Amino acid sequence: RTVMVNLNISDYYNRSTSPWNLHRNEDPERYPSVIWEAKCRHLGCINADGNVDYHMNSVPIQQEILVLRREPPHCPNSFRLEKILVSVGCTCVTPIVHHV
Amino acid sequence: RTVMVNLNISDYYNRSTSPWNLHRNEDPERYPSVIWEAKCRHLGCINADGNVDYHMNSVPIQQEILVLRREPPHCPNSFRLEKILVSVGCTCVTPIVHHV
Amino acid sequence: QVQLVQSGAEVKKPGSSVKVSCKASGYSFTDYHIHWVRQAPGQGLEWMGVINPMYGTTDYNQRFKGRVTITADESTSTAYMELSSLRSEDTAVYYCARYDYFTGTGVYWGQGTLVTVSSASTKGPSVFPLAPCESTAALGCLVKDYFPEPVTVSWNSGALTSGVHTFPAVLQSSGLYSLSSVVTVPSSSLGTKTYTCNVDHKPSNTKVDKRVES
Amino acid sequence: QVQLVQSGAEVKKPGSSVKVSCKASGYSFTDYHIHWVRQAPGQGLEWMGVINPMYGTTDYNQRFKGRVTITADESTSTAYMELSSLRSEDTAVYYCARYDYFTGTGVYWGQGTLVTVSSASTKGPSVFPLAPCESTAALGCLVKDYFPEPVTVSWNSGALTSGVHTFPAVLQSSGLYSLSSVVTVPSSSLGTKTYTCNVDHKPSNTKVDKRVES
Amino acid sequence: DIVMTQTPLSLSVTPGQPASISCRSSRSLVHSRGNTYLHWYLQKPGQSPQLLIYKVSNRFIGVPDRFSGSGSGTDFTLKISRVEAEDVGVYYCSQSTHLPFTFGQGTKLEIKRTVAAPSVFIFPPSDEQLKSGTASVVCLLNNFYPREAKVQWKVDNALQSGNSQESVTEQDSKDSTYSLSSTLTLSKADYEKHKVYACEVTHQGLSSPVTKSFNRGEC
Amino acid sequence: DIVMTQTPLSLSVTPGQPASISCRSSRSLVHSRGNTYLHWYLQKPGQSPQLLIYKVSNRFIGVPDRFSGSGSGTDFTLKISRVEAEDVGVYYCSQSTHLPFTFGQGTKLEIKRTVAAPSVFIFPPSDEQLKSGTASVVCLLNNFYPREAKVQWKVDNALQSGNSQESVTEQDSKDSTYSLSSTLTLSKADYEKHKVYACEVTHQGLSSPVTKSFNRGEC
């Protein structure tokens, strides 16, 4: 399970029809400690008239990212690999219509 | 530089106004070896009439991801941390108009 | 089946903030949007805002400015509306509704929540009997001097429901509300049967039962 | 300044695929879209497709079906159009154009690329002199029996340009092209000056210079 | 904000008679992807709105066929072929095409049922209330139509003024009648100075006025 | 696909005289966000199209004010106030509103300049060509207008038929004339059997026909 690891460390959010804002996710026990996550500005999307269109949806596009967590806790030299979901931006989708 | 690491391992792409397809990025010297990357289906976006609108742009939303690379090469027990850019999906944006 | 239950009525002082809850059941909470609509006394309906419980994405009415905050908790299937810097004009019934894309509007509604914006002190009611001094009789309960609204008046613990009239409350010169709940009964039953009104004023945590006797 | 240079003319057999290049300069390659437009002989213009060099995002004309592939190389500022399963009907001049959102259309254009779809063998020309047998004289060059088009005929290595006429080629019963480039000159110059035509047939890598003498 | 204008603002309809309500929006309610989000709701006092018609003309599950919807662009109409007692309430049109979603002013529907004379009752103040130092005399006018009724309080034959309040119920969903309560408020002292307390009622359904009284000192 | 229809298909205009070209699209060229992507191009033979007007009425940098654009929705017009020699070519309208982008059929503009008689020249076959076993005799008709010219080949006074080809240049951008080349193709054997090779020209600019000849056996 253990390996040797060497350390070797666009206005879209505003211009999108599904705009978003970045939110600070900070964890001192994690590397990267700070992760900037996208949160969709509206439920709907922006139409050709520049207004919010309720019949389209701004949805966050999420991806699995690899993070290091101190193991055991508060140990600066020992870590565990973790997979977390982060929102990197938002997209505009036509909604799903539900019936039974 | 070296630390101990413990191993602990939605139709949006079609419904988006900026749809995309996933492409296989495989590297045997890397962990994760396989990364599925989004490539935008059109230059433009899909309008209310279901047609491609040239005056809007499908743009890929990219994020820095942490990957492990074998160091020295072909060594299964020793790695280096690397940061690469991956496209996780596409968004629809109004274009930038250029002039001087 | 599909059901929306809101939190009980409240009294808030001007400048304070109110938080109304909306508990959903009978469907997958995350799959439907929750809208909030209000109604000031004897006025029309007014759309306040919307939440997508799946992602927490919202859209508000600009009229309320940055005073309304709508949120949803996936784990408790509950949505909440938070209205800050309360004005006398914010005195209203607040509703929650789940919308859908087939119908395109709000099908299922919460029962409502009354929010009284007042610097006035909460007071529980005083329940007095209304007994007479030919073959049909009336008896009732005077629910007097309470603040704020509402009260619930049942008869014989919900048994007696036919022929009951709980009158809309009238704000006396006191600044306190007064009301009467009445019921018509056969005169023959005056002896053979017992008539009790059950009064509940939730804001002041007051439950009173009065035996109506002639 | 802003400039688009395309690759030289080609001859392709039916069923083969052609790849035309478009080298850009004078601007940031990535900031502007590159469109491809074609024109069959004596026919109108026809939009083939578009590439966004920044992301490789494309859009095509459905008429060509899945036969057209447009690509761009950021490092060499070059865009390419690849037309597969070539038909006689695909014989045309292919243009590249950079579009923009201010104008909304293609301002800057490439020079063009002629693609002849033929099972016919490539042949270099035969350059013969045209000398006479009163005070203005004409002399020229017969550029005969070459395939495919085009040829470039200059005079005295580009020196002489005034009064020159290089006639549109005529496809003889051979299946080979024939053409004449002529020039009018003062009769007085016949002796004092030397007249040479420079013929270049790039498809067959043929450069010929013929001295016109009477 | 889209303005929704309803005409008429109120209506009094005989059960069995048809009813019509107009809704006009300040801008067209046709959405970019082709649907028209105009809906009809019925609200009974102190109850949530109930969906009647969605997307101009679709009846919601459980809504009787007497309800029908029509219109396009900016002008819409809700029709009721036969008005029934259960139809009492306030009708609203609503647009969900444009944010923010908007509702009309509302149209009140009153059921014009036949005259119903009230049953009149009088209640003396309770002995517990009197300990409090106040006397409230209550008069009940039960299940009558129309709403216009006249209640007069007499204390030892002298007509009273400005010491009584009224409260009317919402029109009933089943029998289409109203009920009224009149409360005379006196001090314990004033109450104990007089004997006869009477409640006098005038209503369209009564051939002459009805008096209900008591003598303080029976109860 | 949007269909763009241009009227007329061809035009012959006297320099100084106005010109007008119509463009009608099968569907409105107005975009969702408000712009109208109708443009005008001029194409000179064997050259890329040059931008004249963009977005209905905007003249491109460097385009003289004689060019003007107008129209809306589906009907557009390009006007030239004074036609100049440099204006020769094919004019195209184009829409970039809807994918796939489309162009009109094109309108050819010919400059109706005054008659210009041709200068006629004749070239005997070269000695290198004769070694090849073929003889090509060339006749040049230089800088003439209109294009209609008649070239006749006589070999020892006998009129020739079906053994010669013609090629006309594109109308010149500066002097608005044409040039034609007629090539008579004979076998080395036929060529060596006759003496006089003549080229006879008929044109509007000539009062009578012009003959240019040679005798095989001077050259």
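For chain B, we keep the numbers from Swiss-Prot: what you see runs 43-51, 64-154, in order.
Going by what the header records, the deposited coordinates were determined by X-ray crystallography, 2.9 Å.
Placed from the backbone N, Cα and C atoms, the Cβ positions cover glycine too.
Record note (Swiss-Prot), mutagenesis B:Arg69 to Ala: Impairs binding to IL17RA and IL17RC. The unchanged residue is displayed. Listed in Swiss-Prot as a mutagenesis experiment, B:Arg78 to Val is described as follows: Decreases the affinity for IL17RA by 5-fold. Here the residue is the original one, while Swiss-Prot reports the published mutagenesis B:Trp90 to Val with the comment Has no effect on the affinity for IL17RA. For the published mutagenesis B:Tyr108 to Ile, Swiss-Prot gives the following note: Decreases the affinity for IL17RA. Quoted from Swiss-Prot, the note attached to the mutagenesis of B:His109 to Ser states: Decreases the affinity for IL17RA.
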In three-state DSSP terms, B:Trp90 (mutagenesis position) is classed as strand
Residues among the mutagenesis positions B:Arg69, B:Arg78, B:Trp90 lying close to chain D by Cβ (under 8 Å) are none
Comparing the Cα of B:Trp90 (mutagenesis position) with the Cα atoms of the mutagenesis positions B:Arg69, B:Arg78, B:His109, the shortest distance belongs to B:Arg78
Per the under 8 Å Cβ criterion, the mutagenesis positions B:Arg78, B:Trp90, B:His109 that neighbour chain F are B:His109
Rounded Cα-Cα span in Å across 12 missing residues between B:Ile51 and B:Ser64 equals 22
For B:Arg78 (mutagenesis position), the number of neighbouring Cβ atoms whose distance to its own Cβ is within 10 Å equals 8
DSSP says B:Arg69 (mutagenesis position), in three-state terms, is helix
Candidates B:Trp90, B:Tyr108 (mutagenesis positions); min other-Cβ count within 10 Å returns B:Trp90
Applying a CB distance under 8 A toward chain A to the mutagenesis positions B:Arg69, B:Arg78, B:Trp90, B:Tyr108, B:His109 yields B:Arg69
B:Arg78 (mutagenesis position) and B:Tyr108 (mutagenesis position), compared by Cα position, are separated in whole Å by 28
B:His109 (mutagenesis position), Cβ-centred 10 Å count of other Cβ atoms over all protein chains shown, is 20
Students should find that the Cβ of B:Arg69 (mutagenesis position) has, within 10 Å, a number of other Cβ atoms equal to 18
B:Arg69 (mutagenesis position) sits from B:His109 (mutagenesis position) (Cα to Cα, rounded, in Å) at a distance of 19
Mapped onto three states, the DSSP assignment of B:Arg78 (mutagenesis position) reads strand
Integer Å value for the Cα distance linking B:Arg69 (mutagenesis position) with B:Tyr108 (mutagenesis position) is 18
Simplified DSSP label at B:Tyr108 (mutagenesis position) comes out coil
